[PDB]
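Colleague: First, the structure itself, so that you have it in front of you.
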Amino acid sequence: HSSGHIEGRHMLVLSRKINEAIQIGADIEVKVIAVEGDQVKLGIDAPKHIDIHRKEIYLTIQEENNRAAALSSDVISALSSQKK
């Protein structure tokens, strides 16, 4: 009550056609290689922790998301139902 509530987790997709691994600031390290149709992308999933950075943000993944962002994919952008 007043916190103590699970605000879930988030996996924010980073598109990288290099299948390299992203190790930033010893907070986030992982390469989850997924099929984006014809694009290969990694994604960072976090237990909704706080995003630590130092001088200049080293993440820019979950701090762009942290709830519901659309990077290197664009789910629906305008009209999330898509009028069909």
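Each position is counted from 1, following the chain as shown.
Header says: solution NMR.
Even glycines carry a Cβ here, placed using N, Cα and C.
According to Swiss-Prot, the mutagenesis experiment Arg16 to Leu or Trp (Swiss-Prot position 6) carries the annotation: In sow-2 and sow28; suppresses the motility loss and flagellar assembly defect of an fliW deletion. Binds FliW. Experimental mutagenesis at this site is recorded by Swiss-Prot as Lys17 to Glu (Swiss-Prot position 7), annotated: In sow-12; suppresses the motility loss and flagellar assembly defect of an fliW deletion. Binds FliW. According to Swiss-Prot, the mutagenesis experiment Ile24 to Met (Swiss-Prot position 14) carries the following note: Inhibits motility and flagellar filament assembly, still binds FliW. Binds 5'-UTR of hag mRNA, is not completed by FliW. One entry in Swiss-Prot concerns the mutagenesis experiment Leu42 to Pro (Swiss-Prot position 32). Its note says: In sow-10; suppresses the motility loss and flagellar assembly defect of an fliW deletion. Under its mutagenesis entries, Swiss-Prot includes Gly43 to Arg (Swiss-Prot position 33) with the note: In sow-11; suppresses the motility loss and flagellar assembly defect of an fliW deletion. Binds FliW. For the mutagenesis of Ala46 to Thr or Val (Swiss-Prot position 36), Swiss-Prot gives this note: In sow-8 and sow-4; suppresses the motility loss and flagellar assembly defect of an fliW deletion. Binds FliW. The structure shown keeps the original residue. Here the residue is the original one, while Swiss-Prot reports the published mutagenesis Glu56 to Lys (Swiss-Prot position 46) with the comment In sow-15; suppresses the motility loss and flagellar assembly defect of an fliW deletion. Binds FliW. Looking at Swiss-Prot, you'll find the mutagenesis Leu59 to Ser (Swiss-Prot position 49) noted as follows: Inhibits motility and flagellar filament assembly, reduced binding of FliW. Where Swiss-Prot documents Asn65 to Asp (Swiss-Prot position 55) as a mutagenesis experiment, the accompanying text is: Inhibits motility and flagellar filament assembly, greatly reduced binding of FliW. Binds 5'-UTR of hag mRNA, is not completed by FliW. Quoting Swiss-Prot on the mutagenesis of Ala68 to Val (Swiss-Prot position 58): Inhibits motility and flagellar filament assembly, reduced binding of FliW.
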Colleague: Near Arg16 (mutagenesis position), which residues of its own chain have a C-beta under 8 A away, given they sit six or more steps off in sequence?
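Modeller: Counting only residues 6 or more apart in sequence, the Cβ neighbours of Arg16 (mutagenesis position) under 8 Å are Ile22, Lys31, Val40, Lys41, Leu42.
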Colleague: Among the mutagenesis positions listed here (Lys17, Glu56, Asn65), identify the one with the smallest other-Cβ count within 10 Å.
Modeller: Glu56
Colleague: Measure from the Cβ of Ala46 (mutagenesis position) and count the other Cβ atoms within 10 Å, all protein chains considered.
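Modeller: Counting Cβ neighbours of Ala46 (mutagenesis position) within 10 Å gives 19.
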Colleague: Using C-alpha positions only, work out which of the mutagenesis positions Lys17, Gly43, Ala46, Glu56, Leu59 is nearest to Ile24 (mutagenesis position).
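Modeller: Of all the candidates listed, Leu59 is nearest in space.
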Colleague: Quick one: Cα separation, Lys17 (mutagenesis position) versus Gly43 (mutagenesis position), in Å?
Modeller: 12
